[PDB]
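Below is one structure, written out as structure tokens; the observations come after it.
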Amino acid sequence: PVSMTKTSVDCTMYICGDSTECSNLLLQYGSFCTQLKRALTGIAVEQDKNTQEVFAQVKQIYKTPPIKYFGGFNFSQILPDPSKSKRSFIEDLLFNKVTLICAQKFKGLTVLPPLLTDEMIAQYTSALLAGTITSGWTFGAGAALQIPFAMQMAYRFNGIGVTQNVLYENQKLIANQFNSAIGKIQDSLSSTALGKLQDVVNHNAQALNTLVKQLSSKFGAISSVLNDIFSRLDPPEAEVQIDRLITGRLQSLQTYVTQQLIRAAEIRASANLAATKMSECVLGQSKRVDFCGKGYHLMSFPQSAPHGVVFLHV
Amino acid sequence: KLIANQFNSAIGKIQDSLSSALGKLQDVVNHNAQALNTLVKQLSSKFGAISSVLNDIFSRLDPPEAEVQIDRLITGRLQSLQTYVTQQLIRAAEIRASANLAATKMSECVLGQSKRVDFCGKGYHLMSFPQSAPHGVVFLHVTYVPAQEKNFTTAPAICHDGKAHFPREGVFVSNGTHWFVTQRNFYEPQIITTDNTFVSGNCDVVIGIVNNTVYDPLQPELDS
Amino acid sequence: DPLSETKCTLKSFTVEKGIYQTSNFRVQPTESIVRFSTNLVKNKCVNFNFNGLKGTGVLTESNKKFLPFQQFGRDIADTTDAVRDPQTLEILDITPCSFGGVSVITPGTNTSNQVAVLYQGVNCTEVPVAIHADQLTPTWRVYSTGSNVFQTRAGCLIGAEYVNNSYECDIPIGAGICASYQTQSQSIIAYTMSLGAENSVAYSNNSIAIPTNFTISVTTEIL
Ligand SMILES: *[C@@H]1O[C@H](CO)[C@@H](O)[C@H](O)[C@H]1NC(C)=O
Ligand SMILES: *[C@@H]1O[C@H](CO)[C@@H](O)[C@H](O)[C@H]1NC(C)=O
Ligand SMILES: *[C@@H]1O[C@H](CO)[C@@H](O)[C@H](O)[C@H]1NC(C)=O
Ligand SMILES: *[C@@H]1O[C@H](CO)[C@@H](O)[C@H](O)[C@H]1NC(C)=O
Ligand SMILES: *[C@@H]1O[C@H](CO)[C@@H](O)[C@H](O)[C@H]1NC(C)=O
Ligand SMILES: *[C@@H]1O[C@H](CO)[C@@H](O)[C@H](O)[C@H]1NC(C)=O
Ligand SMILES: *[C@@H]1O[C@H](CO)[C@@H](O)[C@H](O)[C@H]1NC(C)=O
């Protein structure tokens, strides 16, 4: 996972709705609401930076040659097509695998869209993939230095300590094994794995739904409805029963913003890990054990995903 | 001398950058100052009581009635101070993660060379220099960014005497007609040599193999 | 001014360059209706007591139908979502008093007092209908309707002229849309932000690129 759903709340709408008296008492609470807005705006800006650090690791957008023959290796399941949101087939499977908002909009909890849309993240993915296929690790260090892909795979074999003749005697076997492995990856996606991204989406939907359910709570006041207790109580006493309601709803909003800050720190750590894997494994070979797959890591491909990135570790 | 001059020019460029970027450290200082200023501002909240300050509630209301109003103020002030301590714990965990990253960059990049891509600058990392900063560290990553790329016609191997020759550490290139062996990151064309290239297999198994003469250093010494 | 509303939200007259989510400072009058009698007013933000249901909201016709026993409809948050008044047994959907989040894209206040307003999640045709521009100041009527009205998936952006040309993002609005203070008479422009320069690597079966030189570059990393 890379990003999280950017949510922002309007206090005047969540704790009071359209009551004027409640808003004046909410104003008495004062800087309590400004602090909860700053935290959510910092979370949203942090989730936009986390997407920019993971996917925008390349300065120039690279394009694949119009004829696609790279050493006999098939990349058509991972390269984007011009028929479609220009995404690849394995990216289409990943976006199809991961899947009430009007009620949250009517309670002041709105969801900001990300700064980079999925077509732009897919273009970043296609640029890093085209640089990886056509240039190897040389586009990460500087300008893109072309290279045949068989000789690039010989450089990776010398990186893992295998002599170059093993690939050049078995290039058809290595290409067929790579194509069969990419077909297994397709079958493992379409037939049946993306638990982290669905867990992130389900956790944000469950926290938002818990914040919607916190309005149905009297918090010990006679009634949850702000207007009802204004009519069923004397005006000095009603202030005590709304103050008890604004205190409880502000405690629920603090709980939501605190858990969202902890979840945003976890997603920020995972996005720093994903950006580290995108530099070390996609833009170079890694001698780090099990940091880029179980095996002598050869190479990696990035593939966009709903609020996340999927690395194909060869 | 070219490497020394480019390093001195790069150090002057870092000086001109800073003298005219330190957004993270000023952001940390501004978040601490904003949290302390918000904690000061929250004392102006009445929290549903008759007044924000303690003394008029003790002078105005009788002890049973005050013990409810000052309990409402105390609970709210404890809440504001629990919010501040929670946000300081979360930002301290963030600063702890950034300090763990800075300590791993000071070990892997300043105390040794790093083969980790973009862990110590954009390019091939050579070394790093640490500098102090207000609540932070600044690494000057000296990197080798290769430039002046030139196209060449390349081959995976060389047919000589019915045998396939692969480079030990390098790459076969050609200027037009003529074939040479060189390193990868820099262009130093050398004569294709049995000392340079190792022999393995036959010419039939290698795809894209070309024909060339591999120079043997023993043959002119045999005639001498 | 959305800029003065930004000054009210930030509690400072010097407003830096960026986008700021501002609170709904602008106020509106609400009429009181009691029906168990008071004449029913629809499609505007009024206070209501429909058979003791309390609440405040814009009353609109509802496609959803109630069973004969049901006298009102409830939402997820235990607030009232549909009502059926006793005087006339018609269904009335309870929209809230419609506010989208006002985000004010502004350069430095010192740099310019010109500002653009993004209304989040509403359509550009219904934006004077939504924020009730007929009850506000004409300064807000400038930013509610007029020229330079663009549509982004983020919402309706009013006050920034959309330019086809793509530039590095300066003020992030969303979904690729970014705004900047540029000379076009320097004004606020909006654009789809640029990923980078389009490059094509010249791959072939027997072509390699080898550098004949280098650059010793020192980069600054602040932690
Ligand atoms: C040479 O290049 C083109 C595209 O890269 C490819 O179609 C052709 O088969 C290649 N020939 C070989 C086998 O080197
Ligand atoms: C790559 O695989 C796809 C589907 O498996 C196939 O349609 C395509 O022809 C393959 N590419 C080549 C060059 O054979
Ligand atoms: C190499 O060849 C390509 C295609 O012919 C050309 O665009 C490029 O300018 C050439 N030179 C270098 C230094 O890449
Ligand atoms: C290639 O390099 C060799 C040795 O430096 C030189 O003799 C020759 O003139 C060069 N050019 C061509 C076109 O072979
Ligand atoms: C290399 O030489 C052998 C023997 O002289 C010949 O059979 C082969 O065709 C040559 N290779 C090419 C590419 O002409
Ligand atoms: C916004 O208004 C335009 C023009 O009336 C219409 O075509 C479009 O469908 C509307 N969009 C939504 C989401 O209502
Ligand atoms: C490499 O670049 C430097 C300037 O950056 C220049 O003085 C030098 O002559 C260049 N060397 C070659 C071989 O082009």
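To match Swiss-Prot, the residue numbers of chain B are left as they are there, and the shown ones run 921-940, 944-1147.
Recorded method for this deposit: electron microscopy, 3.1 Å.
Backbone N, Cα and C define each Cβ position, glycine as well.
Following the DSSP three-state reduction, the secondary structure of B:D950 (variant position) is helix. One natural variant catalogued in Swiss-Prot, B:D950 to N, is accompanied by this note: In strain: Delta/B.1.617.2, Mu/B.1.621.
Long-range Cβ contacts of B:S982 (variant position) within its own chain (separation 6+, distance under 8 Å) are none. In the three-state DSSP scheme, B:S982 (variant position) falls into the helix class. Swiss-Prot gives this note for the natural variant B:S982 to A: In strain: Alpha/B.1.1.7.
B:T1027 (variant position) falls within a helix when secondary structure is assigned with DSSP. B:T1027 to I appears in Swiss-Prot as a natural variant; the accompanying note says: In strain: Gamma/P.1.
As a natural variant entry, B:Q1071 to H appears in Swiss-Prot alongside the note: In strain: Kappa/B.1.617.1. In the three-state DSSP assignment, the secondary structure recorded for B:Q1071 (variant position) is strand.
Here the residue is the original one, but Swiss-Prot notes a natural variant at this spot, B:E1092 to K: In strain: Theta/P.3. Long-range neighbours of B:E1092 (variant position) (same chain, six or more residues apart, CB within less than 8 Å of its CB): B:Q1106.
Cβ contacts within 10 Å of B:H1101 (variant position), excluding its own Cβ and spanning all protein chains shown: 11. Annotation of the natural variant B:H1101 to Y in Swiss-Prot: In strain: Theta/P.3.
What Swiss-Prot notes for the natural variant B:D1118 to H is this: In strain: Alpha/B.1.1.7. The number of other CB atoms found within 10 A of the CB of B:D1118 (variant position), across every protein chain shown, is 12.
Counting only the Cα atoms, the space from B:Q1071 (variant position) to B:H1101 (variant position) is about 21 angstrom.
In the three-state DSSP scheme, B:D1118 (variant position) falls into the coil class.
Cα of B:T1027 (variant position) to Cα of B:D950 (variant position): a distance of 22 Å. The distance from the Cα of B:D1118 (variant position) to the Cα of B:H1101 (variant position) comes to 19 Å. Checking the variant positions B:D950, B:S982, B:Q1071, B:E1092, B:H1101, B:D1118 against chain C with a Cβ-Cβ cut-off under 8 Å leaves B:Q1071, in sequence order.
The Cβ of B:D950 (variant position) lies under 8 Å from the Cβ of no residue that sits 6+ residues away along the same chain. A simple way to gauge crowding: the CB of B:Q1071 (variant position) has 12 other CB atoms within 10 angstroms, across all the protein chains here. With respect to ligand 4, the variant positions B:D950, B:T1027, B:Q1071, B:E1092, B:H1101, B:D1118 contribute B:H1101 as residues with a C-beta closer than 6 angstroms to one of its atoms, given in sequence order.
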